[PDB]
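Participant: Once you've had a glance at the structure underneath, I'll fire off some questions.
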Amino acid sequence: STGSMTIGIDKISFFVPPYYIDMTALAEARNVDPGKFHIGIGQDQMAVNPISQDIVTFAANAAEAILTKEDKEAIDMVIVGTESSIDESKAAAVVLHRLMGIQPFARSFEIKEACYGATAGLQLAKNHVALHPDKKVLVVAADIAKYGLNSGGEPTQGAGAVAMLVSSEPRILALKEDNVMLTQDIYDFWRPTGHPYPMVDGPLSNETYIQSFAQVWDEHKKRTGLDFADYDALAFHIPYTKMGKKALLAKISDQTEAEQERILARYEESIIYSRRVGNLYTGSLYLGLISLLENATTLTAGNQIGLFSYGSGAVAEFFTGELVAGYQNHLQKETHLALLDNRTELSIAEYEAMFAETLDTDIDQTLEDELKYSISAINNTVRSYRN
Ligand SMILES: *C(=O)[C@H](CO)[C@H](O)CCCC[C@@H](C)C/C(C)=C/C(C)=C/C(=O)O
């Protein structure tokens, strides 16, 4: 049968701060071969932000790129998935709801589970719309991935947000009901209260990440009978581009030469933008989706897209979407390329200073920044934004 209600991603966009540092410049400052960052790790430009830009700034900018008048009237749920919260009680989603001018009778909250938070939001939104097909949900991934100067994870760093509008009859990606979820209690990466930077066991994280994909994939294959041949492309959450390729490589070892090339070529398309941005944590998978859709030229209506989401801790999920005819007319390629091209290239000195600076919310202060939705002042610990 056809004619059934479809539910999924109607519009999607990302935002990153107007600054970056080139990995060659970093490599040289770190006394390391630039090839080690550019190729070994697989990153080219690291998105960096000043203290006048937080998850609200990025979420607001990303969402503003896709929301229209009618969307703002139909949205009754606003969700932010993040692991970079600025408050322990008040959800960042509440401020986003105001800044976006969304209609008042909506619920807003924050979801936390490492880089999986936005995925939890996406699937829950899907179910919400299934029961309420006239309504829409704003789901935004927002994060600031900082490991530390001279840390192993430094070259993988990034910052920004990915906003998605979930609705019935979505114009881009129709989501399936083939979800396979997994939870394991593992301390590969975490951030205890009071830690500005994360605790991380790189080895354990990479091992758990790779095995988590294998595990949900095998279960999915067992439930559905679908194999890699049945997927036109796969989008992955990734800690960094090379590790993503390694998780994929590990699982397609038994595929024919031609299918490996096809699948790997798709992966390369999915990491175009990540190479110029770095890790968005919760937004990494969905940046990969945008990148795939905007850089691929042979993808078409009806194609099946597999999505692997991961959260340290650890949680994982594999689910499927189908490209909706006409989707190529509802992307934001021009805007994204302009967004990436109009950034300032920071010197190592400028980078390390911006990175080190900290916002002390206990001190009332004023902050100057041209970016819309940036922090304009702190008063009694309360952040004011431009609007
Ligand atoms: C998301 O779930 C999670 C953040 O919570 C993220 O995907 C992974 C975080 C940890 C990833 C590390 C493996 C990054 C890193 C330290 C790698 C390198 C290059 C360092 C090294 O010492 O080799």
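Going from the start of the chain as shown, residues are counted 1 onward.
Quick check of the header: X-ray crystallography, 2.0 Å.
Note that Cβ sites are derived from N, Cα and C of the backbone, with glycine treated the same way.
According to Swiss-Prot, the record shows the following:
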{"type": "BINDING", "residues": "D33, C115, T156, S205, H237, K246, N279, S312", "note": "(3S)-3-hydroxy-3-methylglutaryl-CoA binding site"}
{"type": "ACT_SITE", "residues": "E83", "note": "active site, proton donor/acceptor"}
{"type": "MUTAGEN", "residues": "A114 to G (Swiss-Prot position 110)", "note": "140-fold increase in the overall reaction rate, and 86-fold increase in catalytic efficiency"}
{"type": "ACT_SITE", "residues": "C115", "note": "active site, acyl-thioester intermediate"}
{"type": "ACT_SITE", "residues": "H237", "note": "active site, proton donor/acceptor"}
Participant: If one looks at the chain holding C115 ((3S)-3-hydroxy-3-methylglutaryl-CoA binding site), which residues at least 6 apart in sequence have a CB under 8 angstroms from its CB?
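Facilitator: Within the chain, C115 ((3S)-3-hydroxy-3-methylglutaryl-CoA binding site) has Cβ neighbours under 8 Å at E83, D143, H237, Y281, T282, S284, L285, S309, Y310, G311, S312.
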Participant: For ligand 1, which among the binding-site residues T156, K246, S312 have a CB under 6 Å from it?
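Facilitator: Result: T156, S312.
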Participant: I'm trying to understand the geometry here, so how far is the Cα atom of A114 (mutagenesis position) from the Cα atom of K246 ((3S)-3-hydroxy-3-methylglutaryl-CoA binding site), in Å to the nearest whole number?
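Facilitator: Checking the Cα atoms of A114 (mutagenesis position) and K246 ((3S)-3-hydroxy-3-methylglutaryl-CoA binding site) gives a distance of 21 Å.
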Participant: Excluding near sequence neighbours, so keeping only residues 6 or more apart in the same chain, what lies with its CB under 8 A of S205 ((3S)-3-hydroxy-3-methylglutaryl-CoA binding site)?
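Facilitator: Expected: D188, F189, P239, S312.
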Participant: Have a look around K246 ((3S)-3-hydroxy-3-methylglutaryl-CoA binding site) and count the other CB atoms within 10 A of its CB, chains all included.
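Facilitator: Its Cβ shell of radius 10 Å holds 15 other Cβ atoms.
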Participant: Give the residue from the binding-site residues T156, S312 that has the most other Cβ atoms within 10 Å of its Cβ, counting over every protein chain displayed.
Facilitator: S312
Participant: Out of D33, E83, which has the highest number of nearby Cβ atoms, where nearby means within 10 Å of its Cβ, if these are the recorded positions?
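Facilitator: The residue with the densest Cβ neighbourhood is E83.
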Participant: Restricting to the chain of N279 ((3S)-3-hydroxy-3-methylglutaryl-CoA binding site) and a gap of 6 or more, list residues whose Cβ falls under 8 Å of its Cβ, or answer none.
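Facilitator: Result: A145, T156, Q157, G158, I238, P239, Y240.
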Participant: When you look at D33, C115, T156, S205, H237, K246, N279, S312, which the record names as binding (3S)-3-hydroxy-3-methylglutaryl-CoA, what is the longest CA to CA distance in angstrom?
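Facilitator: Greatest Cα separation within the listed binding residues comes to 29 Å.
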Participant: Whose Cβ, among the recorded positions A114, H237, has more other Cβ atoms within 10 Å than any of the rest?
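Facilitator: Result for the most crowded candidate: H237.
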Participant: With DSSP assignments reduced to helix, strand and coil, which class does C115 ((3S)-3-hydroxy-3-methylglutaryl-CoA binding site) get?
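Facilitator: Its secondary structure by DSSP: strand.
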